[PDB]
Amino acid sequence: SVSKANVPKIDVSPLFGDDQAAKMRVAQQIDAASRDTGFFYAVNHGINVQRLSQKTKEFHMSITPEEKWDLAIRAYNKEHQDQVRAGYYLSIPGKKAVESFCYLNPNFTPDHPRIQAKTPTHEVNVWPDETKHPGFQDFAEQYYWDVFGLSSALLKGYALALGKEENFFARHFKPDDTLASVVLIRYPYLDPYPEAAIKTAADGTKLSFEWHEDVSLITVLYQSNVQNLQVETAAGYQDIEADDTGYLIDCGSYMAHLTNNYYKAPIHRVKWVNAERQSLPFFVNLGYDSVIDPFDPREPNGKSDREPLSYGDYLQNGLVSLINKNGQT
Ligand SMILES: CC1(C)S[C@@H]2[C@H](NC(=O)CCC[C@H](N)C(=O)O)C(=O)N2[C@H]1C(=O)O
Ligand SMILES: [Fe+3]
């Protein structure tokens, strides 16, 4: 039998305002959730999530095999050596059900000095033909900034929750250099569903994606209304209930590092479910040179022995490690 994780719904709307005590009350809820299961739902967040899942649906359903090759990351197309992160992630019928499209900071253009320098993890987004997918790129880029604004506010809540000034994290989260990504993931309904696309967990649960910690500072996730996620606790995995109006929030391993594991990166996995559904994560990454000094909120002096980590190197290592452990997505 499988229990259900406590995932509180936190009204985050005070984090956009100037009622400082109300923000502390939000911060307390984020603190409590971060110390319990590690997940909470952000509600009253101001993003039109209906248009998000609509625009995403028409894209996945109308893109053709030719277009998928044209946009494919180098794991699927050797011609595209510059596309490590951004581009299309093809399904492999009979073998791999999931497919996705990942894009990065729209300000990453040929003019950007990180592109000029060819710094790892920086890429120029690739987009389908505007006439074949009208309004898609416009919707996608605006969504990047809509969720960017939400994440900035959420980061002020985390900062206050940890006893810091509200810009402790957000100061490093900037439109000019953020390494944050959006991934538009389609999980298809398949009949018959290929067993090769299903992994079996140690406890016997059938999975689409194995246990992992997120490579992020925090992750800001919209999913359609199909229950699939599980979070690991000391008593085993617990089901995370769906909510296709809220944003599911969790800390990534960079937060665990800088808080001396005070806010853990929750380990979670994706159950196999034979249902058409969407998963649209926004991975909140900082800039390539961003460094946050670790601290320990458990200690009176707040001192940590842990080494400061540059975020770019953390991200480069983390992305490659997740691929090796859980397979090329
Ligand atoms: C559980 C998740 C939201 S998180 C997990 C898994 N995560 C990743 O692959 C990291 C993607 C990083 C991205 N390409 C980039 O360059 O920034 C994924 O996809 N999974 C999702 C899923 O399967 O729903
Ligand atoms: Fe995850």
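What you see of chain A is 3-331, where the numbers are those given in Swiss-Prot.
Heads up, header says this was done by X-ray crystallography, 1.8 Å.
Every residue gets a Cβ built from N, Cα and C, even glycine.
Of all Cβ atoms in the shown protein chains, 26 besides its own fall within 10 Å of the Cβ of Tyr189 (isopenicillin N binding site). In the three-state DSSP classification, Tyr189 (isopenicillin N binding site) falls within a strand. The annotation isopenicillin N binding site is assigned in Swiss-Prot to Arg87, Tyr91, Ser183, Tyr189, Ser281 on the grounds of experimental evidence.
The Fe(2+) binding site annotation in Swiss-Prot covers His214, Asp216, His270 and rests on a large-scale study or a structure entry. Around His214 (Fe(2+) binding site), the same-chain residues at least 6 positions away in sequence with a Cβ under 8 Å from its Cβ are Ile269, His270, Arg271, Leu324, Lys327, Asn328.
Swiss-Prot lists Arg279 with the feature 2-oxoglutarate binding site. Around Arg279 (2-oxoglutarate binding site), a 10 Å sphere centred on its CB holds 19 further CB atoms from the protein chains shown.
The Cβ of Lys98 (mutagenesis position) lies under 8 Å from the Cβ of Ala198, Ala199, each of these being in the same chain and 6 or more residues away along the sequence. According to Swiss-Prot, the mutagenesis experiment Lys98 to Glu carries the following note: Strongly reduced the catalytic activity.
Cβ-based neighbour count (10 Å, all protein chains) for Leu223 (mutagenesis position) stands at 22. What Swiss-Prot notes for the published mutagenesis of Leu223 to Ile or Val is this: Strongly reduced the catalytic activity.
Looking at Swiss-Prot, the entry for mutagenesis of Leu231 to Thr says: Abolishes the catalytic activity. Reduced to three states, the DSSP call for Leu231 (mutagenesis position) is strand. Around the Cβ of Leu231 (mutagenesis position), the same chain contributes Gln225, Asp241, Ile242, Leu250, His270, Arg271, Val272, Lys273, each under 8 angstroms and 6 or more positions distant in sequence.
Here Swiss-Prot describes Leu231 to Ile or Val as a published mutagenesis experiment; the accompanying note says: Strongly reduced the catalytic activity.
For the mutagenesis result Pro283 to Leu, the note given in Swiss-Prot is Abolishes the catalytic activity. Residues within less than 8 Å, Cβ to Cβ, of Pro283 (mutagenesis position) and separated from it by at least 6 positions along the same chain comprise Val184, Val185, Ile187, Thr221, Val222, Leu223, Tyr224.
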Are any of the binding-site residues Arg87, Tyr91, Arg279 near ligand 1, with a Cβ under 6 Å from it, and if so which?
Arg87
Among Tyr91, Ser183, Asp216, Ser281, the binding-site residues whose C-beta sits under 6 Å from ligand 2
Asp216
Row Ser281 (isopenicillin N binding site), column other C-beta within 10 angstroms, all chains, value 23
Using a 10 Å radius around each Cβ and counting other Cβ atoms from all shown chains, which of the binding-site residues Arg87, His270 yields the largest count?
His270
So if I draw a 10 Å sphere around the Cβ of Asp216 (Fe(2+) binding site), how many other Cβ atoms end up inside it?
24
Whole-number Å only: compute the distance from the Cα of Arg87 (isopenicillin N binding site) to the Cα of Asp216 (Fe(2+) binding site).
15
Fill in the CA-CA distance, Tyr91 (isopenicillin N binding site) to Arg279 (2-oxoglutarate binding site), as an integer in Å.
16
